[PDB]
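The structure appears right after this line, and notes come after that.
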Amino acid sequence: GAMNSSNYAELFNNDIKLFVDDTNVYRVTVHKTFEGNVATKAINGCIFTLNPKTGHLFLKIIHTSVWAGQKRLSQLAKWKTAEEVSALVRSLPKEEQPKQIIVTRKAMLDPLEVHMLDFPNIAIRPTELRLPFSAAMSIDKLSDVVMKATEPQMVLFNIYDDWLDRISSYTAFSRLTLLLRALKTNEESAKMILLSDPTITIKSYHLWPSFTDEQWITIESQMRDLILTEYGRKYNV
Amino acid sequence: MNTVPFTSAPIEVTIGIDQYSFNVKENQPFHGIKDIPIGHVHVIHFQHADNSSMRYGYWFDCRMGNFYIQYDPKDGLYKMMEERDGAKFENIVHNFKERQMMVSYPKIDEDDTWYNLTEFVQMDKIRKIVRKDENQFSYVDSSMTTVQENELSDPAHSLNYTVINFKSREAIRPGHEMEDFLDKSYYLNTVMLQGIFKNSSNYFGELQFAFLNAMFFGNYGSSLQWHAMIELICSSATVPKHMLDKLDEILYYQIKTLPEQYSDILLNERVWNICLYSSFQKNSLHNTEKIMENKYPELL
Ligand SMILES: CS(=O)(=O)Nc1ccccc1F
């Protein structure tokens, strides 16, 4: 069934699983028309499909042309997401296909379940965790590849950079969700924390700066401060 | 006008015949039911006074044979039987009618209720849902499970309703996943009507049979089947106009006949609200929506 605090270490066992987040698939800017009405303009989107054990990110870029001439785009987006995840699974060798897929939003359950009827042994599960994967588009290199795409495209990343050389996948996931929660609560501040130092860079083949173990502890502390702050700045506390 | 005679009534029982019912006392001089209308299937059903648990009964059609009910003290229930000796049956039944030991099927002349509830129900199809080939009549009770319930356990004692499952490869064409899930017309018209049932009359007969087993025996899997068969039509954007009009009539009489106090267990809130207010056919069921809103506005 659903995934919660009680079964969190299950994410890091040796059963292949994938998180799927659809919150950046269908993206729009809302604007006024010359007649003073309102209209939307779609922008490129992405499916965020993540193996929490390995860090492997299957970033399927959703080009705006997929919406042309379509109705009820927010509903279509969930079904397009499920079509693309099903296509990804079928493209993987059998021994790489996931045993479970965990959707971050319950509205993805029926679309994914229907598209995966051919795979009755893949469990489709919700979660009670409020995961901050919507903030993936605050990662500069991911936002860049999405906005530059002129056609549908899948790009493969490791969202953990090289962290698994030094830490466990439980700790890597905890760092990732802390960084993403911060970027979601106050993007400018989070980004200042990460990138205000020039001596600590981002390697060409990485997403995040090349922090030493000690600097990660400092960084991680600064992100917790930010989150707790904004939580006061928000609720006045 | 045919007759279902009884050897005796050794145990106190409430007896149902179609939508009617009466109480028989222990060892009361009751010898059966007369004046049963020819041309319809019927159901004769039982609830013992000492164990309201297990309602049970028999679907039959007097055109198919001479049936009598005889209590079995070993198995502890009223059993339907067939008499092969037409002349013994006639002689025994005439005796009971002369001594006035039979209740009369009590149909009001104005009253089309039973016809309207069984319009498409045929014994031959009942006997395919309820498999016991040696008998011309079919036993059903409160506890019998359906083939689909069994897939989710004694196959001989099961209700073999047509399996309907909206998240199944039968229901969903590869490449039409969103289309077929959100608009079930393919599954209704091609898979079920053209492929399995052959025509809407057989579809409606199974729907009506499922409702009646839900109502008379509290058969839970029958209730599931009735609602699935409604929901499959309501969730199809493309339904023949004659089917929609007949469904409205069918459901109207079902809702009209439903005991007011069983609505909480016999009606699924989700299905009815979806069908009457959200579905493609939300505006196609005028009679049913009107009786539902005036009789069970709480459910909605
Ligand atoms: C007289 S009998 O019990 O042997 N058989 C029988 C036949 C028809 C109606 C009732 C009956 F009891």
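Here, residue 1 is simply the first one shown, and the rest follow in order.
Using N, Cα and C of the backbone, Cβ positions are placed for all residues, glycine too.
In Swiss-Prot, the entry for mutagenesis A:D21 to N (Swiss-Prot position 1853) states: Reduced growth at 30 degrees Celsius. Strongly reduced growth at 16 degrees Celsius. The structure shown retains the original residue. Sequence-distant contacts of A:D21 (mutagenesis position), defined as residues of its own chain at least six apart whose C-beta falls under 8 angstroms from its C-beta, comprise A:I47, A:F48, A:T49, A:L50, A:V103, A:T104, A:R105, A:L131, A:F133, A:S134, A:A136.
Under mutagenesis, Swiss-Prot gives A:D22 to N (Swiss-Prot position 1854) with this note: Reduced growth at 30 degrees Celsius. Strongly reduced growth at 16 degrees Celsius. A C-beta separation below 8 Å, combined with a sequence spacing of at least six in one chain, links A:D22 (mutagenesis position) to A:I47, A:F48, A:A77, A:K78, A:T81, A:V103, A:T104, A:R105, A:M108. Mapped onto three states, the DSSP output places A:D22 (mutagenesis position) in coil.
Cβ contacts within 10 Å of A:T23 (mutagenesis position), excluding its own Cβ and spanning all protein chains shown: 21. The note that Swiss-Prot attaches to the published mutagenesis A:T23 to A (Swiss-Prot position 1855) is: Reduced growth at 30 degrees Celsius. Strongly reduced growth at 16 degrees Celsius.
The annotation that Swiss-Prot gives for the mutagenesis experiment A:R105 to K (Swiss-Prot position 1937) reads: Severely impaired growth. Reduced growth at 30 degrees Celsius. Strongly reduced growth at 16 degrees Celsius.
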Worksheet item: What is the Cβ neighbour count of A:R105 (mutagenesis position) at a 10 Å cut-off, with all protein chains included?
Response: 16
